[PDB]
Amino acid sequence: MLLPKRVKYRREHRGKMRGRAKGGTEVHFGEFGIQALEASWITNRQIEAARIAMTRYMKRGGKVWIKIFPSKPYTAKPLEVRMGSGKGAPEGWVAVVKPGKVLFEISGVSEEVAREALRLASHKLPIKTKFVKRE
Amino acid sequence: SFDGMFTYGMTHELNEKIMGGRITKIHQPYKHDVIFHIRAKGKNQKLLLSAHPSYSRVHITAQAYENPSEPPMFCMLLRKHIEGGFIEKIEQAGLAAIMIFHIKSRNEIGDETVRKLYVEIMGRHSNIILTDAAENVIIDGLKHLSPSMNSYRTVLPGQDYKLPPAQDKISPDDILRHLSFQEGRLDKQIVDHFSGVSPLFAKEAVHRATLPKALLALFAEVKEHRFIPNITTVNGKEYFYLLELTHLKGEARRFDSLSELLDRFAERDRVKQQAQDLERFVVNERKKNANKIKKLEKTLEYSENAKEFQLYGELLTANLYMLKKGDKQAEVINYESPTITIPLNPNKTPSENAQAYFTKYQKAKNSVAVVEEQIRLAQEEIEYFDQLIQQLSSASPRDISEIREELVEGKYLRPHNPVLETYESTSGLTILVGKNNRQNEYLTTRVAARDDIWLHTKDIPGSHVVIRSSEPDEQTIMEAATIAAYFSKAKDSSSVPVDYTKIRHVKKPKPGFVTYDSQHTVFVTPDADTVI
Amino acid sequence: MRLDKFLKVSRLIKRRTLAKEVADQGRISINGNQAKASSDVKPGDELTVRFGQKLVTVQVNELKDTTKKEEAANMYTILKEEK
RNA sequence: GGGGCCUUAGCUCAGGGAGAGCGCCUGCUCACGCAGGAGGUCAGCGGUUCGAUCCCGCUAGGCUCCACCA
RNA sequence: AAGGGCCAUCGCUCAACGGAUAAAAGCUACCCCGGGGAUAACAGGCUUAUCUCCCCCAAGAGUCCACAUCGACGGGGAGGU
RNA sequence: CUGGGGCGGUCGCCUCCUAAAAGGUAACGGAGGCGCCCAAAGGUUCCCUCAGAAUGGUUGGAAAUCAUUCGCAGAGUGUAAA
């Protein structure tokens, strides 16, 4: 459950996930990676689920290199409450994702193993994905 | 001990040295303790004063203990008005447990001035005061005392000094005149007639059995300075006085100087409090671990059916061809050719049943392994704390300070080269030791070689000590055994064997779990401070 | 302030419980009047007290709660003792 | 759930450069009193300032008060 | 002359800070009038966070064996009680 | 005022974001400050240039005051921010 240690503002606007990514569109730390085909917010619980999933499938395998970090916080008012009276309290932390963006990489491991692990992770994630490799 | 008699003896016998002693330096090492490095009779000497209630006294010490890094208020006030002084005269305050120094010194303009330093040693309410000569006004005071105690006298500066109410006691037959000897328990009421009295002195004199003779003789003795400064030890409870011991069974050690007597006899007791408070906790933990393993052991005696199931599975796999599925029992022979009747599940196959026996064997095996590991843990801890208590028994504060941090590191507690301590040894040698486990290990590893010799207990628990490259004669070999038996699990045990072994076989395997080989062992016993 | 609190903060009496007890016994008085633990006090007050036969007379200078040990006695002055 | 107050020695609790009393240890003194030492995150986190019990914010606990009209 | 005017200046957390008076708190279930669906309680409606139900990946449990039956961390939907 | 009212909270002014590249722009939207201070902390003339680093080193230490090169600026600008 990743966390930014320190932040300026505990409360931010949400934003808009228009367009494609700026960077991180291609694997370069590792060999076999995964990228997105949509745009969405992703949570520390999602990423750690995917991470531990692939690492359990691999059991010693090489290196991973996540390519993101949930910097963004997201609020949520308490339950059964009218509107207004200030912005809701923070709940967790979020990473924002554009399409064309690489999320997880892999090295030290064969292609079939990598593809299967990333499949497993994709099923923990909400969005549509693609298997990718380095050029 | 510190009677008016001892006082008066000191009054003359220190004026013997310090006529006009030039006060070269002043310090206040501890709270109720003050040092003067004085220059008298063409020599430098130390002068300790103490208003520390139980240990309040005066002394001259070869051991200039430690001048502080902080000059306290009282010390600096003494520096203000006494520094570079001149000890004109000493006085006894009329044999009460009180002393006076008549002192001279030049003021800030070189004009000569005088003062009267008073040292009242009353017991729990001793004090040190400084006063003007002519005005008798107090200038300084160690224990300021407000008249809220509704007392006769007062301490505070500026005020005219006053002495305590001197009681109606003839300070030096007269007791047979005034006091009715029928009263009994007169060791009490000699205090009611004389000024300088201890109940110790009174009892030891009353036990001389009408005895005015003893009083007069001992008073003449003291007046003549005919005493013998010794320390008495009645089964511990080490006492001392001008006169020797009179009757009791206690051991006696004599001295040439009352000052050296005081030396060899404010913070020691504090360290003792800390040590005991820690020792309680350590013993609680060790006792707890011992009872913990007792629980585990007496629990272990009720699930031990492993081997039966093992042997049953063996036999069933051996006889997996005579056996129906649906049967209750099996008359079976062991591979000694007994004939065992193993029960079955009449629903299961013999394969299933035998596999279940193997499963139960596996499970009991697992649980026993768990309990044995917990046993190993607890016993390691108990031995660690037992060695620790041995060290704490044979400890010094310098190693206790390290032991505390060791335990805080072990997280039993919460909140840099000085390692070893040594004394004399045979062959004019030096034997180093450490009551702390950590310091002992530091010495054993980093302060000697492999071919050197380590000497410790040949028994359960004791300290670790050795000389630098301990290869001296059998004299030193037997002398190390005394130091070993002194700081051991059983001090003063006259049957303690010591193990001497080459450091090359010293096993550096909890902490201080040091095994040993290349060892010999010699029966020995504890000893005295001559072991130093 | 109250007499029992005052006695404690001035450290005349070591326990507020004891101050209450002795004031309920009425061993003490203020300005020649018998008093109680709830009796009010102020600067310039003249207090009479007993400890068995030991009779004591004292004068009030100040009052406070935080009362560190040596500063406690600045709060008042002893005048006199009798028996 | 909201608002306010508080969280400091073992307990009770005072208070922009750590205190008391109670209880422990000690001597004095059977049983109290009287003199010393110990025990301190100033609840936690973060911030301001040279510097934080103290000033600021957030969080955890406790307590008190409110939590309503259909 | 009193007094007034002009000029300079003082006096208000009038802080509910364009300040109603120099001067002011509450209960009404014993209540009343004028109006409102411009605004609340029921029901209806939109939403479906929540609720219920279904499903995906599948580690793991299941002696062995993921999918007999259960199903973690996570994910996606339906319904409109 | 009020996403019914009540209770809570707020009521004036300043700075930023929201604010959509002039300006302006709401919400019980997000962050913070003011109800002053200086008789020199003003005016003028003349002067010069900071923060840190390393590195030197009696005290003095992580950390004084000292000396050296590096050093658009990491400092300062009475106070909040721009």
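Method of determination (from the header): electron microscopy, 3.2 Å.
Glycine too: its Cβ is placed from the backbone N, Cα and C atoms.
Per Swiss-Prot, the feature domain 'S4 RNA-binding' maps to C:1-62; the stated evidence is sequence analysis. Here Swiss-Prot describes C:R2 to A as a published mutagenesis experiment; the accompanying note says: Synthetic growth defect with ssrA deletion, no longer associates with 50S ribosomal subunit. One entry in Swiss-Prot concerns the mutagenesis experiment C:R11 to A. Its note says: No longer associates with 50S subunit. Synthetic growth defect with ssrA deletion; when associated with 68-AA-69. For C:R16 to A, Swiss-Prot lists a mutagenesis experiment annotated as follows: Synthetic growth defect with ssrA deletion, loss of interaction with 50S subunit, loss of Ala tailing in vitro.
Positions of Swiss-Prot features highlighted on the structure.
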| residue | record | Cβ within 10 Å |
| --- | --- | --- |
| C:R2 | mutagenesis position | 18 |
| C:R11 | mutagenesis position | 14 |
| C:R16 | mutagenesis position | 15 |
Rounded Cα distance, in Å, between C:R2 (mutagenesis position) and C:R16 (mutagenesis position) is 11
I'd like the per-state residue tally for the domain 'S4 RNA-binding' (C:1-62) from DSSP, helix first, then strand, then coil. 17 helix, 19 strand, 26 coil
